[PDB]
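What follows is a single structure, written as structure tokens, with notes after it.
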Amino acid sequence: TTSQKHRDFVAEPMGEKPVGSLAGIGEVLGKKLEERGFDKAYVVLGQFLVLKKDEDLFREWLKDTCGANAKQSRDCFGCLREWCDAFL
Amino acid sequence: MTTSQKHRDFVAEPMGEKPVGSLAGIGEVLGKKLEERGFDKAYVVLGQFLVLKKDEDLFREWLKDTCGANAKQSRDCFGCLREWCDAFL
């Protein structure tokens, strides 16, 4: 199952969408990601790609960086993996 | 058209699983050094480009430090990634 936020993100190029457009990234996570430099969704894509799309390492990185719980990191990972399947 | 044909081929389409050597500026010598550091597909170098917020100075320095790229190689790689992003990101 997926959210509309997920479907909206995976349907099109992300351009300069803010980090909060990613599935799983709410206002609280988004704030903390922004304070650490990850202010646009593509910067988080960048980390996903630097980590060679590794689910365990990306989701652990997200937890360590902004405090994402397991559902939030699942949602964020899945939306980036599906976006990459469609556009990369 | 100022760019290389290799730039043109790269920016014309999604990169998928293309190797790092498909990037403009990344010949076989630079490509093997990138692979040895774990940057084995073009998308991993895109990742670093994006994590650095597409900043030219930081990206070109990173490339120099990571594989010894000269100024022309680093400008070509940066420009190829920048135009790819403008087309597809």
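In order, the residues displayed for chain A correspond to 2-89 in Swiss-Prot numbering, which applies throughout.
Per the header of the entry, the method used was X-ray crystallography, 1.7 Å.
Backbone N, Cα and C atoms are what each Cβ position is placed from, and that goes for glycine too.
According to Swiss-Prot, the features are:
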type: MUTAGEN; residues: A:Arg8 to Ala; note: Enhances histone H1/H3 binding
type: MUTAGEN; residues: A:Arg8 to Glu; note: Complete loss of LEMD3/MAN1 binding
type: MUTAGEN; residues: A:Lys18 to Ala; note: No effect on histone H1/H3 binding
type: DOMAIN; residues: A:20-35; note: domain 'HhH'
type: MUTAGEN; residues: A:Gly25 to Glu; note: Complete loss of dsDNA, EMD, histone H1/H3 and LEMD3/MAN1 binding
type: MUTAGEN; residues: A:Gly27 to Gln; note: Reduces binding to dsDNA
type: MUTAGEN; residues: A:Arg37 to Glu; note: Reduces LEMD3/MAN1 binding
type: MUTAGEN; residues: A:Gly47 to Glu; note: Abolishes homodimerization, preventing ability to cross-bridge DNA. Abolished ability to mediate nuclear membrane reformation at the end of mitosis. Abolished ability to outcompete CGAS for DNA-binding, leading to innate immune activation. Complete loss of EMD, histone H1/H3 and LEMD3/MAN1 binding
type: MUTAGEN; residues: A:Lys53 to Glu; note: Complete loss of EMD binding. Reduces LEMD3/MAN1 binding. Enhances histone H1/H3 binding
type: MUTAGEN; residues: A:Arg75 to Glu; note: Reduces binding to dsDNA. No effect on histone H1/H3 binding
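Here the mutagenesis positions are A:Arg8, A:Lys18, A:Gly25, A:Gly27, A:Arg37, A:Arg75, and none sits under 8 angstroms from chain B, going by CB atoms. Listed by sequence, the residues of this chain that lie at least six past the ends of the domain 'HhH' (A:20-35) yet keep a Cβ under 8 A from its Cβ atoms are 3-4, 6-7, 9-10, 41-42, 44-45, 66-69, 72-77, 79-81. Distances between the Cα of A:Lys53 (mutagenesis position) and those of the mutagenesis positions A:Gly25, A:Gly27, A:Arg75 are shortest for A:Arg75.
Note on proximity: of the mutagenesis positions A:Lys18, A:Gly25, A:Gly27, A:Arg37, A:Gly47, the one nearest A:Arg75 (mutagenesis position) is A:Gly25, by Cα distance. For A:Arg37 (mutagenesis position), applying a Cβ distance below 8 Å and a minimum sequence separation of six or more within one chain yields A:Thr66, A:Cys67. Neighbour density at the Cβ, taken as the number of other Cβ atoms within 10 Å, is lowest among the mutagenesis positions A:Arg8, A:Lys18, A:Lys53, A:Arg75 for A:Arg8. For the domain 'HhH' (A:20-35), residue counts in helix, strand and coil come to 11 helix, 0 strand, 5 coil, using DSSP.
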